[PDB]
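What follows is one structure encoded as structure tokens, with my remarks underneath.
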Amino acid sequence: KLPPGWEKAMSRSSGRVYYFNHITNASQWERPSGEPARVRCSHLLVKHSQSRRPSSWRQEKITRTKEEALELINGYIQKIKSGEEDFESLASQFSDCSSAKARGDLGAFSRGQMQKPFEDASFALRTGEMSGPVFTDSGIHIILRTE
Ligand SMILES: Oc1ccnc(C(F)(F)F)n1
Ligand SMILES: Oc1ccnc(C(F)(F)F)n1
């Protein structure tokens, strides 16, 4: 019926059907369209107090809760989707990864190198598509597949 990992859902506030991907945590209104050795992705990372290394170039001691980190991620997703902000802009300013200085770009990679929830989301995204919140031991990610 639908590309890898998609299911039909119903909006609780509008009653209109939408589509949800349980691998990328993406959601959209329109019916989804539809694997390579490698993909290229950028990401925006928000760390929290239970991240493996609760430290980043932005903060020596990262104290925010996981719930607070998810709220920030959700807010960034809203502004990217509204066009109020660009993914690259928010990654450069607010990502708790070193890759912030490269607008979030991680380069190209194969399966085997990344943490599994990050890797599955990266490979299930289509070129150009953005993930919803993706959870790993590092933190919560927004992932943008660029190639
Ligand atoms: O692969 C590498 C090596 C060093 N730095 C980066 C990044 F993310 F900052 F651009 N990527
Ligand atoms: O192994 C590691 C270390 C840091 N970040 C990641 C990932 F995939 F979540 F981006 N994996």
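Here Swiss-Prot sets the residue numbers for chain A, with the shown residues being 6-39, 51-163 in order.
We read in the header that X-ray crystallography, 1.7 Å was used to get this structure.
Every residue, even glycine, has its Cβ placed from backbone N, Cα and C.
Summarising the annotation, Swiss-Prot assigns domain 'PpiC' to 52-163. For the mutagenesis of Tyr23 to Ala, Swiss-Prot gives this note: Reduced affinity for KIF20B. The structure shown keeps the original residue. One entry in Swiss-Prot concerns the mutagenesis experiment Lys63 to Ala. Its note says: Loss of peptidyl-prolyl cis/trans isomerase activity. No effect on the interaction with IRAK3/IRAK-M. Abolishes IL33-mediated increase of IRAK3/IRAK-M protein levels. While the structure shown retains the original residue, Swiss-Prot records the mutagenesis experiment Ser71 to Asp or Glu with this note: Loss of peptidyl-prolyl cis/trans isomerase activity, nuclear localization and cellular function. Under its mutagenesis entries, Swiss-Prot includes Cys113 to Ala with the note: Loss of peptidyl-prolyl cis/trans isomerase activity; decrease in DNA repair of double-strand breaks by homologous recombination slightly less efficient than that observed with wild-type protein. No effect on RBBP8/CtIP.
Within the same chain, the residues at least 6 positions away from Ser71 (mutagenesis position) whose Cβ sits under 8 Å from its Cβ are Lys63, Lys77, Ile78, listed in sequence order. The number of other CB atoms found within 10 A of the CB of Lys63 (mutagenesis position), across every protein chain shown, is 23.
Neighbour counts were taken as the number of other C-beta atoms within 10 angstroms of each residue's C-beta; across the mutagenesis positions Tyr23, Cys113, the minimum falls on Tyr23. Cα separation, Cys113 (mutagenesis position) to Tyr23 (mutagenesis position), rounded: 32 Å.
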